[PDB]
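For reference, the structure is listed below as structure tokens.
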Amino acid sequence: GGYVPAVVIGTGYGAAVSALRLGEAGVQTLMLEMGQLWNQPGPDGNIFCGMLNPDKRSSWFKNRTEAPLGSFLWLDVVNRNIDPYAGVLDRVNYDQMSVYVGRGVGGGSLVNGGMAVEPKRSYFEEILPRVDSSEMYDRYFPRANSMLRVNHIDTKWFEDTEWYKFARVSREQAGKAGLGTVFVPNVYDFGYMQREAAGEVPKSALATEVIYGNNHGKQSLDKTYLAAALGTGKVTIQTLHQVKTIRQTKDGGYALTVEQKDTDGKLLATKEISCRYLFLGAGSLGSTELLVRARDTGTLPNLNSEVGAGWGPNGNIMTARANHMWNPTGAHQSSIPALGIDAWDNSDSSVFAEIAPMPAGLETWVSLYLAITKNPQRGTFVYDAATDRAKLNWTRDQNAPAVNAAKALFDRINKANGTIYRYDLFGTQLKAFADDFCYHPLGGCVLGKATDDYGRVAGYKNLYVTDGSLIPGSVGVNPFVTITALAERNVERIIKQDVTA
Ligand SMILES: Cc1cc2nc3c(=O)[nH]c(=O)nc-3n(C[C@H](O)[C@H](O)[C@H](O)COP(=O)(O)OP(=O)(O)OC[C@H]3O[C@@H](n4cnc5c(N)ncnc54)[C@H](O)[C@@H]3O)c2cc1C
């Protein structure tokens, strides 16, 4: 342990942006990540497990693998008992909500679908009226786009390849309902994907990999921002180090208690690490838990009442349509979405939907969708001193507005095509809409609420939040581009106004 000028907690999008710009500014920075650096070939020779061969690497400290949501009827047959291990995907279970997050150097960038989408400007202006939207769209969205290595599918290759038949089927069905589709930019390299389909490079997206990591193709943050941060010479990353408490001492700045564990979860050491500037990039769940705990255990007692508040799941809802026999979606489905349905107009009926692949590897006739909706309901994280956890108080009825909007859109598609929903994909009770999961947790430490308009935590100096906990519950699109661009904005201002090299 010891002192380092800047500490960044976590290594997801907010953290990675912050560490790069700190290091470029000459500020010696230590990143603390609770998960692994994913660079050691495993027993199959690969870093990551695929969706048809899950093992302990798939899961953060669970004793059994799980099928990706939507796929249980086909993928339960590959599930196995596993040792609890520091694997890459954590399903965090709350009372009535399961939030999925990445664990490792790169955070959710390791496990996500790569979809890189800028929000609608008029919606950005609605959710964050205190922010100057011209500087976001003129400067920080472009900077994020370039640094993340966003790229665009070859639309002619898209049209021709078997691997996107599933997307084409939903496009034609939507089209009968008078709905067009949009191509979705991605950080998975689409040139690599063409080499995969040609047999020239190892398959990853085209071998049912994404949610437990991609062994190839996906430009996760370890390849982009974090590689650049290490390249500054001013940034180091310590792994299997979980920050537990944050306090003030006579040294000035902040002092952390940090548990070092092995990959089996055994406690090896508790370290004291301290800093002048402290940046929280532990995600919506992790940053909020740290600050709720610090407030309610009295280590940072002047934190305000908005710490913990304002959480939402980005309106996330999953649903599925049963195609007729003559409209198969194909046995070969790229694991990386390329198409969406943009029915988002900022009204309460708004939906932005991903046309999601089914990883079964054989024909199912299912079209799967992940809808993003506009639902004003919010939850709060409440400290439980008995277990030393933040607990999210969300109830399943709070997703009714999200379900309603999703269903109105997909009812229009079903009606135009003579199809019905599947009701059997999400457990044994009949349920067409999965309404108790989240891939896109947003809020808990909302920008301008718990913090100033640049993520400076209210009540404290040189204490910053950088990540999805800043966003007010919803962005109307897949969120990592927004998180990245906001982080670019915030750290540039913080370095200029607050920091010394
Ligand atoms: C299955 C899935 C699919 C998704 N698909 C998309 C997509 O296609 N496009 C999109 O835009 N978004 C997608 N997302 C969401 C996106 O990945 C997240 O919005 C984004 O990763 C959030 O970034 P963040 O910086 O807030 O936190 P995270 O990326 O979650 O990173 C937080 C990091 O902090 C670490 N950490 C947490 N607590 C501590 C602690 N106390 N001490 C040390 N380290 C800690 C974590 O282990 C993690 O590495 C998806 C996510 C999932 C799970």
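Here chain A follows Swiss-Prot for its numbers: 45-545, in order, are the residues you see.
Going by what the header records, the deposited coordinates were determined by X-ray crystallography, 1.0 Å.
The backbone N, Cα and C atoms fix where each Cβ goes, and this holds for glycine too.
Annotation source Swiss-Prot lists FAD binding site at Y57, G58, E77, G152, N156, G157, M159, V287, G512, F524, citing experimental evidence. On its own chain, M159 (FAD binding site) has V228, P229, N230, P381, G384, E398, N522 as residues at least 6 apart in sequence with a Cβ closer than 8 Å to its own Cβ. Taken residue by residue with DSSP, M159 (FAD binding site) is part of a strand.
According to DSSP, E398 (mutagenesis position) sits within a strand segment. Among the mutagenesis entries in Swiss-Prot is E398 to Q, noted as: Mutant does not catalyze isomerization (>10000-fold reduced), and oxidation activity is 30-fold lower than wild type.
Feature annotation from Swiss-Prot assigns active site, proton acceptor to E398 (among others). Cβ neighbour count for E398 (mutagenesis position) (all protein chains, 10 Å cutoff from its Cβ): 23.
Sequence-distant contacts (6 or more apart, same chain, Cβ under 8 Å) of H484 (mutagenesis position) comprise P357, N358, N360, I416, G512, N522, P523. In Swiss-Prot, a published mutagenesis experiment is listed as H484 to K, annotated Mutant is inactive in both oxidation (>100000-fold reduced) and isomerization assays (>10000-fold reduced).
According to DSSP, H484 (mutagenesis position) sits in a coil region rather than a helix or strand. Here Swiss-Prot notes a mutagenesis experiment, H484 to Q, with the remark: Mutant activity is 120-fold lower than wild type for oxidation, and the same as wild type for isomerization.
Per Swiss-Prot, mutagenesis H484 to N is noted as: Mutant activity is 4400-fold lower than wild type for oxidation, and is 30-fold lower than wild type for isomerization.
One mutagenesis experiment catalogued in Swiss-Prot, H484 to D or E, is accompanied by this note: Mutants do not catalyze oxidation (>100000-fold reduced), but do catalyze isomerization, 10000 times slower than wild type.
Swiss-Prot lists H484 (among others) with the feature active site, proton acceptor.
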DSSP output for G512 (FAD binding site) maps to helix
Would you mind checking how many other C-beta atoms are within 10 angstroms of the C-beta on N156 (FAD binding site)?
-> 27
For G512 (FAD binding site), what is the tally of other C-beta atoms lying within 10 angstroms of its C-beta?
-> 35
For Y57 (FAD binding site), the number of neighbouring Cβ atoms whose distance to its own Cβ is within 10 Å equals 31
Tell me which recorded positions (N156, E398, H484) have a Cβ under 6 A from ligand 1; sequence order is fine.
-> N156, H484
